[PDB]
Amino acid sequence: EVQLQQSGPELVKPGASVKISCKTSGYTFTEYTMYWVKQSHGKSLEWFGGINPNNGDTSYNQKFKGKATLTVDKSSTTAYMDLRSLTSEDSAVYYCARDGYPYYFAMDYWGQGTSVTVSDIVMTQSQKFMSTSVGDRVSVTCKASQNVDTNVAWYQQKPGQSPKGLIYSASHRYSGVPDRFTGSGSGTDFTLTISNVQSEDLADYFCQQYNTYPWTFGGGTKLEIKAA
Amino acid sequence: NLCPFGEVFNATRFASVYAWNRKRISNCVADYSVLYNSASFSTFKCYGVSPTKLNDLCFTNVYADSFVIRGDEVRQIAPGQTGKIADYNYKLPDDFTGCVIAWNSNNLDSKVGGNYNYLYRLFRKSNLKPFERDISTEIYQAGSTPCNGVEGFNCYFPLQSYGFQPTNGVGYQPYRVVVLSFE
């Protein structure tokens, strides 16, 4: 019964600070690394950093170096982020997300998000927009700058909703993902084929590499449906 | 001819638990009173067999496994236990027939500023099976990202050194452990 429950929306005036939280339950807290993902202007996904709940080890994306501190509280199985001298950039939606290793690779469980208002590898997603009709086949490409051999994942963002993992390890489906989603690719170019497009498949589809830190996302591909 | 236990008991150097030491000895006698009363033992439990009938017993060889762990890790040297020692360093089987001897050895195994000799395994993909030994040194990968031998976040060296300062609490002080396995 995995649950990642984050804190409520924070409205803070410029130059201040705020500490959002992610209260997990349903699994043994110390056994899975936790990540934070920032989603803002450009409507694209930015890996923020990770924390290992067992040793308190951290890794920070150096874009935001000094913008936040990552802590955990094993007493309440909670992950915290502490933001710092916010600007207008920092206004975004921050998700906490659980690394699936060793069972499912990448982020297999996400939180609802908290709306805060006030040699890197680059995943490139050619089309920012596609339109099919129900029952058609569609494919979505990402080109990685470097070699990332099968350490790629695909996510699904339905409107107003957190990303949900579809494909991990380039071609393997997460638990509960329909068969009409198949992942393909190796090395640098990867595709995501949605074979029998259903009504409910309207969404944004993001790729992500997890070959080295930091983790990096594509810009997304809106996919829009029409039929009558 | 009673068994020559001083070679493993009184040996001047002991092994780390992750590279634990295994000595076999053959065709001898093990008396309980003779070795219980040998010295100052903080832990002396026998599973499977009965202590009183230890020398009423026949067996081929005896394996005297031995290593150094810390005080509050001695309780892990038992069947069906769990934790860093019993999961990554030295598992005893559930049907174990033999004995576990331990004693305090701050005076032998601790140095001022630390005795950085005795090591233990901190991670491992899978749980050791009984009496399995592992001295591999591969970078233990803790997240999805591959380590590639290079240490860093979620990429830990599988082995750490005990503190073993003579100042520590008895809780986290060196303990000599010998395990007598009869098969």
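The numbering of chain B matches Swiss-Prot: 334-516, in order.
Header lists the method as X-ray crystallography, 2.8 Å.
Just so it is clear, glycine is given a Cβ too, placed from its N, Cα and C backbone atoms.
Now, the feature entries from Swiss-Prot:
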MUTAGEN   B:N343 to Q  Reduced viral infectivity
VARIANT   B:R346 to T  In strain: Omicron/BQ.1.1, Omicron/XBB.1.5, Omicron/EG.5.1
VARIANT   B:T376 to A  In strain: Omicron/BA.2, Omicron/BA.2.12.1, Omicron/BA.4, Omicron/BA.5, Omicron/BQ.1.1, Omicron/XBB.1.5, Omicron/EG.5.1
VARIANT   B:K444 to T  In strain: Omicron/BQ.1.1
VARIANT   B:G446 to S  In strain: Omicron/BA.1, Omicron/BA.2.75, Omicron/XBB.1.5, Omicron/EG.5.1
VARIANT   B:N460 to K  In strain: Omicron/BA.2.75, Omicron/BQ.1.1, Omicron/XBB.1.5, Omicron/EG.5.1
Nearest-integer angstrom distance between the alpha carbons (Cα) of B:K444 (variant position) and B:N343 (mutagenesis position): 19
Of the recorded positions listed as B:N343, B:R346, B:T376, B:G446, the one whose CA lies nearest the CA of B:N460 (variant position): B:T376
For B:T376 (variant position), the one of B:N343, B:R346, B:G446 that lies nearest, given that the recorded positions are compared by Cα: B:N343
Per-residue Cβ crowding (10 Å cut-off), top of recorded positions B:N343, B:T376: B:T376
Nearest-integer angstrom distance between the alpha carbons (Cα) of B:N343 (mutagenesis position) and B:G446 (variant position): 25
Alpha-carbon distance [B:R346 (variant position); B:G446 (variant position)] in Å: 19
